Amino acid sequence: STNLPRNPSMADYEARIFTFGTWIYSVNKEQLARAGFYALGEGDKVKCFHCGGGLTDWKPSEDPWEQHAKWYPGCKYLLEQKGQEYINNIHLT
Ligand SMILES: [Zn+2]
């Protein structure tokens, strides 16, 4: 299902934040890991443990939850943590 994570090995926040040990980019690693992302080890590429959606080319001080909702609104981890109202608002500008 979409209710199960694509990468269960990254389902723990502690595991995700660990992948950002070598993170030099201007996007907050705690916010990234909170939003479900872990680092792939190539540039600023990250992937969501649940939906598998990848993001790259981050702008400085960008909001990871906003980008998660912008590009991958069907993610069930995004839904659980942020709710449908938030996802809809992101797409209403
Ligand atoms: Zn996701």
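By the numbers in Swiss-Prot, the shown part of chain A spans 253-345.
So this one's X-ray crystallography, 1.8 Å, going by the header.
For all residues, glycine too, the Cβ spot is worked out from N, Cα and C.
Take the CB of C300 (Zn(2+) binding site) and look out to 10 A: across all protein chains shown you find 25 other CB atoms. In the three-state DSSP assignment, the secondary structure recorded for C300 (Zn(2+) binding site) is strand. The Zn(2+) binding site annotation in Swiss-Prot covers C300, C303, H320, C327 and is backed by sequence analysis.
Note: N259 (mutagenesis position) has non-local neighbours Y290, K299, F301, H302, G304, i.e. same-chain residues 6+ apart with C-beta under 8 A of its own C-beta. Among the mutagenesis entries in Swiss-Prot is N259 to D, noted as: Reduced interaction with HTRA2; when associated with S-314.
For the mutagenesis result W310 to A, the note given in Swiss-Prot is No effect on interaction with SEPTIN4 isoform ARTS. DSSP classifies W310 (mutagenesis position) as coil under the three-state reduction. Long-range Cβ contacts of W310 (mutagenesis position) within its own chain (separation 6+, distance under 8 Å): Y277, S278, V279, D296, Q319.
Looking at Swiss-Prot, you'll find the mutagenesis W310 to R noted as follows: Reduced interaction with HTRA2; when associated with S-314.
Quoted from Swiss-Prot for the published mutagenesis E314 to S: Decreased interaction with DIABLO/SMAC and with HTRA2. Decreases interaction with HTRA2; when associated with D-259 or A-310. No effect on interaction with SEPTIN4 isoform ARTS. Sequence-distant neighbours of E314 (mutagenesis position): residues of the same chain at least 6 apart with a C-beta under 8 Å from its C-beta are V279.
Residue environment of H343 (mutagenesis position) contains 9 other Cβ atoms, counted within 10 Å of its Cβ in all protein chains. Recorded in Swiss-Prot as a mutagenesis result, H343 to A carries the remark: No effect on interaction with SEPTIN4 isoform ARTS.
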